[PDB]
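To keep things clear, I will list the structure first and then write my remarks on it.
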Amino acid sequence: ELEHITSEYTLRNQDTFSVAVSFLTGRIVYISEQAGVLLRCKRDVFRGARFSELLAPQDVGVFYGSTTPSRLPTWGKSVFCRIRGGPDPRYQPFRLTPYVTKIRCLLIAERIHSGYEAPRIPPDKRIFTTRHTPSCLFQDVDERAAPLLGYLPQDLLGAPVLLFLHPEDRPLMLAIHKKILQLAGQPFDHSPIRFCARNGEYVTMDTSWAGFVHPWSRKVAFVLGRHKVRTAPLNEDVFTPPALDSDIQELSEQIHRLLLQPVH
Amino acid sequence: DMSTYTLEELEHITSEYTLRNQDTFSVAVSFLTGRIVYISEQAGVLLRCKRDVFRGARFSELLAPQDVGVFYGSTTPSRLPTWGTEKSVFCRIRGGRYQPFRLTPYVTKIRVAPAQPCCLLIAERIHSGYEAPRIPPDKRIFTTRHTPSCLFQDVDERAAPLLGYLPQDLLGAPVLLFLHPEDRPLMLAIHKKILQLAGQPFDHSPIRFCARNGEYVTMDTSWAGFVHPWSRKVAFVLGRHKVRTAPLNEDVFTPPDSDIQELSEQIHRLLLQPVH
């Protein structure tokens, strides 16, 4: 039944709403009053609509990933998907933290905001971590990357680190990985690096790298980065897309090479 | 026009993939409906079912529901590599029950007289390691990585041929659950020895893992924490396990208390320590 129960948290958190889906039979079963407000769209559209086609295509995968009836907790662990928006374009970042019940899959959707918008993140806490393979592919990214660069974990996980760098700084990475190979585990500071924010705009970071030697193989297993936002961008709307290109595969392949030497 | 192949061109080309390899078939699915536009001759053979109850099926519906999520994840139109000009997943596929396949998805244009983009999939059956071609005993190893809260953060693909689990089965799940109830309290001690040492490895056989099938397989394990550079705490544990004895049941893929919530939190608490 329900409905009051969504009108639960939102008076303390303005940015959230709720949604129940039948899975994987029916779809949109229920939804809070304020999904309309948040998604700027009258619930005349919260029809018997496929919840999945409110998501963006990149996010559908991770969504179905997390919402397996099997691995779900009971109402009484989260992912980020972009949600339209109105039939497109027009998308919004939400944290979805899902659960299981039966109605007469329930998830809390909290909308995500820039670090560069009121409420701003203290510039001294604009920090985020990243982990990447020796082949120079993102193995992991901190949730803090989203409000600071505009990217959900899925956008980077598996993508080439180098592609998210400003080309002028892409040559810098070999030296950096050379010093990582030295020190063999020890972190070193090295400023600055520009990352491309999802809005196309560049944002300068103060960086630190360490990298982890595999205890058995003595080869480097992955590289750690701790970055601090030096300068905020103009366009604080990092979340929304805009709409020498192989320095990348080239330079990646050099680092990977360099990284294959064991260090004892 | 080269970018777009035909069904006949596909039936031929795949009968070459499934020539130097017998555990593979191909499937193209429409991006519009997820319907199977072309399945290749080997599928019926591998899936022990007629090619009748095929074409027009929503390929997703042939998967196990748990594998469905990792499928849609990697068959994203935008992240897919184009065929013949690449990052796979593992899904169990319904037969006549399920079988394990490595799925390597691609994009391409398929005709059947106007041309339509489709997801093309290379499906290769996964086999036991305790089966011809057996994995040599001294190479029967897999690596694991888990968080200080004791959740699998990563597992090696060797896990599948040795215990029956695809990566999705373990990622995010409780390490201690895949262990024998009796060897669970053992982890405490292991996590102290890790906390005795900033991450140098230490051998400690034996530990028993459940095998999805659901048999116990004794492992010779070793462990090593990764001291987080900037935290000086242990950021995650590493295990390197070798199969001590093979299970009697070679077919580990096919399936048959709350000490678990407790010990984990205990172990996690431990790892809060600054080290030493």
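Residue numbering for chain B follows Swiss-Prot; the residues present correspond to positions 196-280, 294-304, 312-327, 331-474, 483-502, in that order.
The header says X-ray crystallography, 2.8 Å.
The backbone N, Cα and C atoms fix where each Cβ goes, and this holds for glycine too.
Helix, strand and coil counts under DSSP for the domain 'PAS 1' (B:208-275) come to 24 helix, 14 strand, 30 coil. Taken from Swiss-Prot, the feature domain 'PAS 1' covers B:208-275.
Annotation source Swiss-Prot lists domain 'PAS 2' at B:348-414.
For B:422-465, the entry in Swiss-Prot reads domain 'PAC'. The domain 'PAC' (B:422-465): residue composition by secondary structure is 0 helix, 25 strand, 19 coil, according to DSSP.
Taking a C-beta cut-off of under 8 Å and a sequence gap of six or more, B:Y267 (mutagenesis position) has these contacts in its own chain: B:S255. Under its mutagenesis entries, Swiss-Prot includes B:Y267 to E with the note: No effect on homodimerization. Abolishes homodimerization; when associated with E-444.
B:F444 to E appears in Swiss-Prot as a mutagenesis experiment; the accompanying note says: Reduces homodimerization. Abolishes homodimerization; when associated with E-267. Long-range Cβ proximity for B:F444 (mutagenesis position), meaning a same-chain Cβ under 8 A and a gap of 6 or more residues, is found for B:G417, B:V452, B:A453, B:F454, B:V455, B:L456.
Here the residue is the original one, but Swiss-Prot notes a mutagenesis experiment at this spot, B:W448 to E: Abolishes homodimerization. Neighbour list (B:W448 (mutagenesis position), Cβ cut-off 8 Å, at least 6 residues apart, same chain): empty.
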Query: Between B:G304 and B:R312 the model skips 7 residues; how long is the Cα-Cα span in Å?
result: 5
Statement: Counted with DSSP (H/G/I as helix, E/B as strand, rest coil), the domain 'PAS 2' (B:348-414) has 30 helix, 13 strand, 24 coil
Field: Same-chain residues at least 6 beyond the ends of the domain 'PAC' (B:422-465) whose Cβ lies under 8 Å from its Cβ atoms
entry: 347-348, 355-356, 358-366, 371, 380-383, 387, 396-398, 400-401, 404, 408-409, 411-413, 415-416, 471-474, 497-501
